[PDB]
Amino acid sequence: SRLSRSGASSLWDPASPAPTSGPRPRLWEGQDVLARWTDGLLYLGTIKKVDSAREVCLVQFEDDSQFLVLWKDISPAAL
Amino acid sequence: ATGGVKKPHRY
């Protein structure tokens, strides 16, 4: 049996005060998101539901499309 | 070209 999943990301803590330059928005009801689809094209929609347990969220799209998107395929539409 | 439904980053 294997114990390690191979590939470690961020395993060190800060020793001195460090400011935040790249902020990351959160998943909430009424959040304009960009749901990336498997066709290579992006999708615009607002958050109708949130699943912070399985890292998922439901969003209502411009063309009345209610599609379930993952927090990894989502890009907050702000800038 | 489309322009009536979703309006994401560019497409």
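All positions are counted from 1 along the displayed chain.
Just so it is clear, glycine is given a Cβ too, placed from its N, Cα and C backbone atoms.
Here the residue is the original one, while Swiss-Prot reports the published mutagenesis A:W37 to A (Swiss-Prot position 41) with the comment Abolishes histone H3K36me3-binding and localization at double-strand breaks (DSBs). Around the Cβ of A:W37 (mutagenesis position), the number of neighbouring Cβ atoms within 10 Å comes to 11.
Among the sequence features in Swiss-Prot, the mutagenesis site A:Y43 to A (Swiss-Prot position 47) is noted as follows: Abolishes histone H3K36me3-binding. Secondary structure from DSSP puts A:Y43 (mutagenesis position) in coil. Every protein chain shown contributes to the tally, and the Cβ of A:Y43 (mutagenesis position) ends up with 24 other Cβ atoms within 10 Å.
Reduced to three states, the DSSP call for A:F61 (mutagenesis position) is strand. Experimental mutagenesis at this site is recorded by Swiss-Prot as A:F61 to A (Swiss-Prot position 65), annotated: Abolishes histone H3K36me3-binding.
Among the mutagenesis experiments that Swiss-Prot reports, A:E62 to K (Swiss-Prot position 66) is described with the note: Impairs histone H3K36me3-binding.
One entry in Swiss-Prot concerns the mutagenesis experiment A:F67 to A (Swiss-Prot position 71). Its note says: Abolishes histone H3K36me3-binding. Within its own chain, A:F67 (mutagenesis position) has A:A35, A:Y43, A:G45, A:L58, A:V59, A:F61 as residues 6 or more apart in sequence whose C-beta sits under 8 angstroms from its own.
For the recorded site, A:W37 (mutagenesis position), the DSSP three-state label reads coil. With respect to their backbone Cα atoms, A:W37 (mutagenesis position) and A:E62 (mutagenesis position) stand 14 Å from each other. Long-range Cβ contacts of A:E62 (mutagenesis position) within its own chain (separation 6+, distance under 8 Å): A:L44, A:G45. Listed mutagenesis positions (A:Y43, A:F61, A:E62, A:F67) with a CB under 8 Å from any chain B CB: A:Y43, A:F61, A:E62.
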